[PDB]
Amino acid sequence: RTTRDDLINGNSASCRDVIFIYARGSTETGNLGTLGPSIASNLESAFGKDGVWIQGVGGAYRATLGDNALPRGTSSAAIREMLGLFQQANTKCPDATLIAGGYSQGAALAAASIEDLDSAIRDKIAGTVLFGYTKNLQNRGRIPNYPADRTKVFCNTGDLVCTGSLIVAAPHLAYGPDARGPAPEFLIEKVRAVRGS
């Protein structure tokens, strides 16, 4: 359940209405890690298995712990990978609504990619969820160039990465309940806000 490549594998003649692009945390497995599968199962319940495509950021994004210390909180090669997935979604399925998320290094990766993304494409991302956002203090709880109303940050009390450090303490590992409930709830609401139901 930790690898989903629905966008890469998906038929362009049978596009999903909703495409979710997710970046995992440092040292996590597959391309969805620990929190992505819980988000994915809740999105599939809301939109149906053919209504949503789940795509993790794999390829050149190796989720290397040491890359947290680089200027943007991840590597340039990882940013290029996630940018290329947003570009693939826009080309393959131009009428799909996009949603995004990330955890830890993956939250820095999502923020950096969304910042650098061409606005035609960025403006199709109806909502973004960030868990354990390592650039939370530096970016003042925002993704640069992206509206606050479409952003939801989950930053636990005592998660030191949310207050400008790179120390991993116990509250950084405690986002499971958010991934099961509030995070897919937010993403579903932001998709329905623009698409109806």
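Residue numbering for chain A follows Swiss-Prot; the residues present correspond to positions 33-229, in that order.
How was it done? The header gives X-ray crystallography, 1.1 Å.
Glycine is no exception: its Cβ is also placed from the backbone N, Cα and C atoms.
Taking a C-beta cut-off of under 8 angstroms and a sequence separation of 6 or more, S136 (active site, nucleophile) has the following same-chain neighbours: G57, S58, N100, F163, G164, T166, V193, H204. Annotation comment: Swiss-Prot describes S136 as active site, nucleophile.
According to its DSSP assignment, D191 (active site) is coil. The active site feature in Swiss-Prot is assigned to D191; the stated evidence is experimental evidence.
Marked as active site, proton donor/acceptor by Swiss-Prot on the basis of experimental evidence: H204. Other Cβ atoms within 10 Å of the Cβ of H204 (active site, proton donor/acceptor), summed over all protein chains shown, number 21. Under the three-state DSSP scheme, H204 (active site, proton donor/acceptor) falls in the helix class.
Here Swiss-Prot describes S58 to A as a published mutagenesis experiment; the accompanying note says: Severely decreases activity on p-nitrophenyl butyrate. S58 (mutagenesis position) counts 20 other C-beta atoms within 10 Å of its own C-beta, drawing on all protein chains shown. The DSSP secondary structure for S58 (mutagenesis position) is coil.
Here the residue is the original one, while Swiss-Prot reports the published mutagenesis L97 to A with the comment Increases activity on p-nitrophenyl butyrate. Less than 8 angstroms from the CB of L97 (mutagenesis position) sit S58, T59, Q137, each of them six or more residues away in the same chain.
Here the residue is the original one, while Swiss-Prot reports the published mutagenesis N100 to A with the comment Increases activity on poly(ethylene terephthalate) (PET) and decreases activity on polyamide 6,6. In the three-state DSSP reading, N100 (mutagenesis position) counts as helix.
Among the sequence features in Swiss-Prot, the mutagenesis site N100 to A, L, D or W is noted as follows: Severely decreases activity on p-nitrophenyl butyrate.
Under the heading of mutagenesis, Swiss-Prot lists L198 to A and annotates it as follows: Increases activity on p-nitrophenyl butyrate, poly(ethylene terephthalate) (PET) and polyamide 6,6. Proximity of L198 (mutagenesis position) to non-local residues of its own chain (separation of 6 or more, Cβ distance below 8 Å) is seen for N100, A101, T166, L192, given in sequence order. The secondary structure of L198 (mutagenesis position), as reduced to three states from DSSP, is coil rather than helix or strand.
According to Swiss-Prot, the mutagenesis experiment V200 to A carries the annotation: Increases activity on p-nitrophenyl butyrate and poly(ethylene terephthalate) (PET). Cβ neighbours within 10 Å of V200 (mutagenesis position), excluding its own Cβ and spanning all shown chains: 17.
Sequence-distant neighbours of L205 (mutagenesis position): no residue of the same chain at least 6 apart has a C-beta under 8 Å from its C-beta. The annotation that Swiss-Prot gives for the mutagenesis experiment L205 to A reads: Increases activity on p-nitrophenyl butyrate and decreases activity on poly(ethylene terephthalate) (PET).
In this structure, the C-alpha atom of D191 (active site) lies 7 angstrom from that of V200 (mutagenesis position).
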